[PDB]
Amino acid sequence: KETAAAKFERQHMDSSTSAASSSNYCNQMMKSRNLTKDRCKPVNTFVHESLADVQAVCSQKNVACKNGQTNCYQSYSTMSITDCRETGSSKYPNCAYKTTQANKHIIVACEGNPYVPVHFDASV
Ligand SMILES: Nc1ncnc2c1ncn2[C@@H]1O[C@H](COP(=O)(O)O)[C@@H](OP(=O)(O)O)[C@H]1O
């Protein structure tokens, strides 16, 4: 199968690139990470920092999750990220996205033991 932690890495981690996401970045990544298999995932964020730095967020600023749960944490430092948003003319299976790089504090939900990220909640 695939653990929730593994799914988070597949859907949100892209340490390789520093911050040079091209205008085609999201179109390629959303497809390569299998986020356009059953349908076009509407919105998704990729984080370019190291796995160690992102996992460390689970021990940082505790903030309320959008769903009301209390297992969300905000990074003290800003992080290099890329937001992907499906375009209006996007039509599955030909999923199309707008790519936008940014440097913001990320908010992730963490679970388990080890306590690691399992959901990307927001960036601020
Ligand atoms: N506080 C929380 N703790 C754990 N999982 C959460 C959560 N808030 C939302 N989720 C869920 O975690 C999954 C991962 O989210 P994301 O893909 O945005 O990282 C989503 O479920 P689904 O994938 O079943 O919709 C989402 O609904």
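To match Swiss-Prot, the residue numbers of chain A are left as they are there, and the shown ones run 27-150.
Positions of Cβ are set from backbone N, Cα and C atoms, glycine also.
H38 (mutagenesis position) counts 19 other C-beta atoms within 10 Å of its own C-beta, drawing on all protein chains shown. The annotation active site, proton acceptor is assigned in Swiss-Prot to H38.
Annotated active site, proton donor per Swiss-Prot: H145, in sequence order. When secondary structure is read from DSSP and collapsed to three states, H145 (mutagenesis position) falls in the strand class. Proximity of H145 (mutagenesis position) to non-local residues of its own chain (separation of 6 or more, Cβ distance below 8 Å) is seen for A30, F34, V134, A135, given in sequence order.
The feature substrate binding site is assigned by Swiss-Prot to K33, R36, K67, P68, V69, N70, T71, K92, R111. Taken residue by residue with DSSP, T71 (substrate binding site) is part of a strand.
According to its DSSP assignment, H38 (mutagenesis position) is helical. Quoted from Swiss-Prot for the published mutagenesis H38 to A: Loss of activity.
Here Swiss-Prot describes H145 to A as a published mutagenesis experiment; the accompanying note says: Loss of activity.
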Rounded inter-Cα distance in Å - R111 (substrate binding site), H38 (mutagenesis position): 14
Pairwise Cα distance maximum in Å, substrate-binding residues per record: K33, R36, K67, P68, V69, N70, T71, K92, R111: 22
